[PDB]
Amino acid sequence: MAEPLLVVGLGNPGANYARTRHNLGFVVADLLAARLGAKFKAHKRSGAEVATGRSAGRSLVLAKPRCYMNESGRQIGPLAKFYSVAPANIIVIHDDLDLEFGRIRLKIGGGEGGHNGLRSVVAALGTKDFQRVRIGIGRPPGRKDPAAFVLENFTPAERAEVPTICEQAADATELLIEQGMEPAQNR
């Protein structure tokens, strides 16, 4: 445990995409960097922007991809390699379709819940054995393309709670870092 962590947050760049459902990992990652006094440095070498920090005594590397959601992995693969982090020491924060709105679960491995970003990372890291901070966004309402549901902005009802759900998410991420899946605790 003289080894560093990678905390990746999944999202699409662009002002109009910032507050969409598929951009929760970005906000949650933006929150953490802020908590650790970390500044996002453009990482030419892999493509994503990167902030470094320290939490519970552990080396942290935070990352947010600078391309579209679909090629996260083409930027997180070379980035993880750069800072030589094993896939088990990589935590990825993303919105989950299979989790009810507001629910935050923590898991290593498992599915990909139709998230095109998580798959892109699984492909680029080969294995699907990295950690996840899953943020429920709920299932789409009735007849509705999920791939467009996640590119829409949260309803005025929901967005009232998003700020508080992300704070709780950043808190789950911190707690995952100090313990393990001894967390998934009251998280």
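Structure method, as recorded: X-ray crystallography, 2.5 Å.
A Cβ is built for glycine as well, from the same backbone N, Cα and C atoms used for every other residue.
Database features (Swiss-Prot):
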MUTAGEN   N12 to D  Does not complement an E.coli temperature-sensitive (ts) mutation
BINDING   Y17, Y68, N70, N116  tRNA binding site
MUTAGEN   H22 to N  Does not complement an E.coli ts mutation
ACT_SITE  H22  active site, proton acceptor
MUTAGEN   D95 to N  Does not complement an E.coli ts mutation
MUTAGEN   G102 to D  Complements an E.coli ts mutation
MUTAGEN   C166 to A  Complements an E.coli ts mutation
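A sphere of 10 angstroms centred on the C-beta of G102 (mutagenesis position) encloses 15 other C-beta atoms. Packing around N12 (mutagenesis position) is summarised by its Cβ count: 20 other Cβ atoms lie within 10 angstroms of its Cβ, all protein chains included. For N116 (tRNA binding site), the nearest of the mutagenesis positions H22, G102, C166 in terms of C-alpha separation is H22.
The distance from the Cα of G102 (mutagenesis position) to the Cα of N70 (tRNA binding site) comes to 24 Å. Separation of the C-alpha atoms of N70 (tRNA binding site) and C166 (mutagenesis position): 23 Å, rounded to the nearest whole number. Binding residues for tRNA (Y17, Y68, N70, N116) extend across at most 15 Å, taking the greatest CA-CA distance.
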